[PDB]
Structures are given as structure tokens and as C-alpha cells.
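Q: First the structure, then my questions, so here it is.
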Amino acid sequence: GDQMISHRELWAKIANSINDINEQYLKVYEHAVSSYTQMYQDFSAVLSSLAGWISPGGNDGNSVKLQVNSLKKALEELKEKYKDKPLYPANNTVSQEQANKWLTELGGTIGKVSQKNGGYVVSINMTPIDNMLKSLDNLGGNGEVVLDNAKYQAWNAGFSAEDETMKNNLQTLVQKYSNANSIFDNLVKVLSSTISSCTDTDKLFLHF
């Protein structure tokens, strides 16, 4: 907030401030947001398929026929595709201590701390998908099961629940990203006044 250093150092620190945010805030969140988005976008593709996976067989209530295997197969391909996909860092490693930090800063439910090797990373939490598969596994024989209305709805409730858990974390990401912009903005705002005070402060010193 003053060091009575050249305007050269001030304009330099300012420029540096933009680089910091861009890499630690924007990029950091543009990845987590993109990563999660891509995944949920793959899950939404499953939902579209889910519609053609349900049919009647009452007779009738209407008892619902569900292609358990078909849904299980799709669901286990999604978790696979994003099983180890990381949210942070985008393309590097970190200390399990700093990895646990980031996770506790954007919630904790959204991602899961893990180690690849060379360090640690905060990967996507595949719990929602797991609970989904556990629910389907509990359904019964494969790869086609028929459940009365009460049973179907009860299941759909659980299923739908999981969906929203991801739908939520998805929106949250957008938050943690906008927050990064805030902190970065707060930075440049005071950094600027700093440079100027140095300038006016500097001028008095120059003036002295």
C-alpha cells in the first residue's frame, strides 16, 4: 500500500495482479465448471434415454417396466468416464493438505480429494452415481424389472433426488467461479489506489 518505489514497479505489480487472478480464479473455475458441466451433460443424455426405457405392464396400476440393465450400463459408463476426472488442479498435482483445502472451500460434497501420484488432486465426487446404482441394484432381477406405481415413484424420488444433487453442485461451481472474480476485482481495486497513493505519496516525497 506504499513502498515508495517507481511507478515502474506499480504498473508492473498491477499487470501481475491480472495474471494472478486469471490463473488462480478464472481458469481454476472455468475448468471445474466445464468438467462438471460436461459430465452432467452426459447424464442428461441418459435421462433422455430413460424415457424410452419405461413402459407399462400393470395390469394395470400402472405397473412400470424398467430396463434396469440398460440404465445400469449407461450409468456405469458415465461414472467410468468421469471416475478420475479432476476439478482442481486442471492439469497438475498438489499437496493432500492443499487439496483438502480447496475441497473445503467450495463445499465438500461436490468433489473428492484423491491421489494419482506426484501429488494429490480434487476429483469429481461420484457418490450421486453410486447411490443411483445401489438403488438400481436393489431393484431386482435383470435386465428388465416391473414395479408397481408405489415402488416406481419411490425409486424415481430417490433417482430424481440424486439428479438435483448434481444439478445443485453444478450451479454452485458457477458461484465459486464468480467469487474468484470478486476477490480478483477487490485486488485490482486496492492495488490501483495503492499505485496512485504511492504516486501522490511519491510526489510528496518527490516534492520533499
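The residue numbers of chain A are those assigned by Swiss-Prot, with the residues present covering 125-332 sequentially.
Each Cβ is built from the backbone N, Cα and C atoms, and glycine gets one as well.
Where Swiss-Prot documents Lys151 to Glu as a mutagenesis experiment, the accompanying text is: 50% reduction in hemolytic activity; when associated with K-154. Listed in Swiss-Prot is the mutagenesis experiment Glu154 to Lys, annotated as follows: 50% reduction in hemolytic activity; when associated with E-151. Swiss-Prot gives this note for the natural variant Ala136 to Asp: In plasmid pINV_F6_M1382. Record note (Swiss-Prot), natural variant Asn140 to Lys: In plasmid pINV_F6_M1382. The unchanged residue is displayed. Swiss-Prot lists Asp144 to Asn among its natural variants, and the accompanying note reads: In plasmid pINV_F6_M1382.
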Q: Return the residue, from the listed recorded positions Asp144, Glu154, with the maximum count of other C-beta atoms within 10 angstroms of its C-beta.
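A: Max Cβ neighbours within 10 Å, all protein chains included: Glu154.
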Q: Can you name the residues of this chain that are 6 or more positions from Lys151 (mutagenesis position) yet have a C-beta less than 8 Å from its C-beta?
A: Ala214
Q: Give the number of CB atoms, excluding that of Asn140 (variant position) itself, located within 10 Å of its CB.
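A: Its Cβ has 11 other Cβ atoms within 10 Å.
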Q: Using Cα coordinates, what distance in whole Å links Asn140 (variant position) and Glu154 (mutagenesis position)?
A: 20
Q: Taking just the CA atoms, what is the gap between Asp144 (variant position) and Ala136 (variant position) in Å?
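A: Spelling it out, the Cα of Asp144 (variant position) and the Cα of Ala136 (variant position) are 12 Å apart.
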Q: To the nearest whole angstrom, state the Cα distance for the pair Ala136 (variant position) and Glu154 (mutagenesis position).
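A: If we compare the Cα positions of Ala136 (variant position) and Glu154 (mutagenesis position), the gap is 26 Å.
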Q: So how many other Cβ atoms are close to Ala136 (variant position), meaning within 10 Å of its Cβ?
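A: Its Cβ shell of radius 10 Å holds 13 other Cβ atoms.
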